[PDB]
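Working notes, beginning with the structure itself.
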Amino acid sequence: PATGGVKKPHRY
Amino acid sequence: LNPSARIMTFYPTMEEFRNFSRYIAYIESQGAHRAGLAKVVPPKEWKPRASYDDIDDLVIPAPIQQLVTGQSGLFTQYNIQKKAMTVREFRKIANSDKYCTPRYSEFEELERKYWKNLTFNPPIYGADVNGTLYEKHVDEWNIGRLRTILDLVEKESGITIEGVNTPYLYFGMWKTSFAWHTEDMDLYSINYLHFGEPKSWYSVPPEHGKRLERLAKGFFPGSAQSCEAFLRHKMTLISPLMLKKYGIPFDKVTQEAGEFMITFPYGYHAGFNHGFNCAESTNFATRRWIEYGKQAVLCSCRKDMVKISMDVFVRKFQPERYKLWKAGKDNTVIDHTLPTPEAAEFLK
Ligand SMILES: O=C(O)CC[C@H](O)C(=O)O
Ligand code: NI
Ligand SMILES: [Zn+2]
């Protein structure tokens, strides 16, 4: 989709 | 307005503190946005919460141990997720002798110790925790609901981008850090230090942001080759000594409990916490942001990265440029000096 995701960066 | 482009601090009255977007327009008409970062001390009468003693059971689902590898002022941070824990348990470890703030006299000293031991004794950071410590009764500068044109994303597409259009909590401890970056979609951001030890910031004037990106690109060739916007990975740390050495203009400021910090579009910043504390943050926008949002360089080497369709904003606030924009023929060039249009009220 065109809008979305989340600020929290990918964590190891 | 602020030729020095130095970080500015403001002291609004309760009457000025009530209209959020209007005050932002005011400080921008004073050149606050030039430094890419500004501090706003709220009126003494203002309090977002009555007391912060009723949160010891608050859960920090995904704490991260911050491992750092590097040398000569250039570092890369790897955030290792640890088992969930409550604020109570985090507070105990944060204040423990092994992770507690070192002894010092002046900030310059603590700053030196930070850059000296940042790769040693990896700290834990209760970062990106969904939630707010604001009492649902407060209507002034409420991070959970600022009412800026950014709401168009939720109110129109029914999409919620956590941390961007929703509040995030950050529980830090000595040496915990946030790497160099600009907000997603180069939006604004608001940071309030609820309580605890301070948080120091480093900021690069937006009008000089490109030369920081080029310096970063140079230092990390591989990362750049794999992703033009690798800095959005939020894993890059760069010391002020390195910045000065390569001629990158910048300034520093220390935020205290009870103070607000505002970052502006394309404003690069990074920093660290002096000790146990808690901050609430979220993004927001103004009419001036739209252009930055349209030209924002994005990261696509990863999934789940924040992506916002600029269609609703261009169509609404730039109807006479929409057709050319959709056609990919919009050649607008941004002037980082200009304040948001809403500031014309304070220009006369
Ligand atoms: O305080 C942190 O850990 C990150 C704060 C964020 O960079 C902001 O712009 O509010
Ligand atoms: Ni930020
Ligand atoms: Zn990427």
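What you see of chain B is 8-355, where the numbers are those given in Swiss-Prot.
From the backbone N, Cα and C atoms, a Cβ is placed for every residue, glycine too.
For B:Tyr132, B:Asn198, B:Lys206, B:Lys241, the entry in Swiss-Prot reads 2-oxoglutarate binding site. Secondary structure from DSSP puts B:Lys206 (2-oxoglutarate binding site) in a beta strand.
On its own chain, B:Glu190 (Fe cation binding site) has B:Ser196, B:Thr270, B:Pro272, B:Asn290 as residues at least 6 apart in sequence with a Cβ closer than 8 Å to its own Cβ. Taken from Swiss-Prot, the feature Fe cation binding site covers B:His188, B:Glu190, B:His276, and the record attributes it to experimental evidence.
As annotated by Swiss-Prot, domain 'JmjN' applies to B:14-56, with the evidence given as sequence analysis.
The domain 'JmjC' annotation in Swiss-Prot covers B:142-308.
The annotation that Swiss-Prot gives for the mutagenesis experiment B:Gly133 to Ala reads: Abolishes histone demethylase activity; when associated with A-138. Cβ neighbours within 10 Å of B:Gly133 (mutagenesis position), excluding its own Cβ and spanning all shown chains: 29.
Listed in Swiss-Prot as a mutagenesis experiment, B:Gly138 to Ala is described as follows: Abolishes histone demethylase activity; when associated with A-138. For B:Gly138 (mutagenesis position), the same-chain residues that are 6 or more apart in sequence and have a Cβ closer than 8 Å to its Cβ are B:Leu65, B:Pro174, B:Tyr175, B:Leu176.
For the mutagenesis result B:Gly165 to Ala, the note given in Swiss-Prot is Abolishes histone demethylase activity; when associated with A-165. A C-beta separation below 8 Å, combined with a sequence spacing of at least six in one chain, links B:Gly165 (mutagenesis position) to none of the other residues.
There are 23 other CB atoms within 10 A of the CB of B:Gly170 (mutagenesis position), with all protein chains counted. What Swiss-Prot notes for the published mutagenesis of B:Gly170 to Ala is this: Abolishes histone demethylase activity; when associated with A-165.
Quoted from Swiss-Prot, the note on the mutagenesis of B:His188 to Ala is: Abolishes histone demethylase activity without affecting ability to bind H4K20me2. Look at B:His188 (mutagenesis position): DSSP puts it in a strand. Around B:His188 (mutagenesis position), the same-chain residues at least 6 positions away in sequence with a Cβ under 8 Å from its Cβ are B:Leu238, B:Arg239, B:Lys241, B:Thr243, B:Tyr275, B:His276, B:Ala277.
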Fill in: Sites among the recorded positions B:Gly170, B:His188, B:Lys206 close to chain A [C-beta, under 8 Å]
B:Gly170
Worksheet, complete the sentence: Rounded to a whole number of Å, the separation of the Cα atoms of B:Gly133 (mutagenesis position) and B:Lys206 (2-oxoglutarate binding site) comes to 14
Worksheet entry | Tally of residues which DSSP labels helix, strand or coil - the domain 'JmjN' (B:14-56) | 17 helix, 7 strand, 19 coil
Item to complete: Give me the non-local Cβ neighbours of B:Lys206 (2-oxoglutarate binding site): same chain, 6+ apart in sequence, Cβ-Cβ under 8 Å, ordered along the sequence.
Response: B:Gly179, B:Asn198, B:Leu200, B:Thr261, B:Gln262, B:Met268, B:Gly278, B:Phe279, B:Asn280, B:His281, B:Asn284, B:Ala286
Fill in: In the chain carrying B:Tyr132 (2-oxoglutarate binding site), residues 6 or more apart in sequence that have Cβ under 8 angstroms from it
B:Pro70, B:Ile71, B:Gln72, B:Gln73, B:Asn86, B:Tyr177, B:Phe178, B:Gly179, B:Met180, B:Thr183, B:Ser184
Item to complete: Please find which two of B:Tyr132, B:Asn198, B:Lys206, B:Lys241 have the most distant C-alpha atoms, given that the record lists them as binding 2-oxoglutarate, and give only that distance in angstrom, rounded to a whole number.
Response: 17
Worksheet item: From the centroid of the CB atoms of B:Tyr132, B:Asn198, B:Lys206, B:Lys241, the recorded 2-oxoglutarate site, which same-chain residues not already listed sit within 8 A by their CB, in sequence order?
Response: B:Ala134, B:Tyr177, B:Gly179, B:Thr183, B:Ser184, B:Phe185, B:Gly278, B:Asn280, B:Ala286, B:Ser288
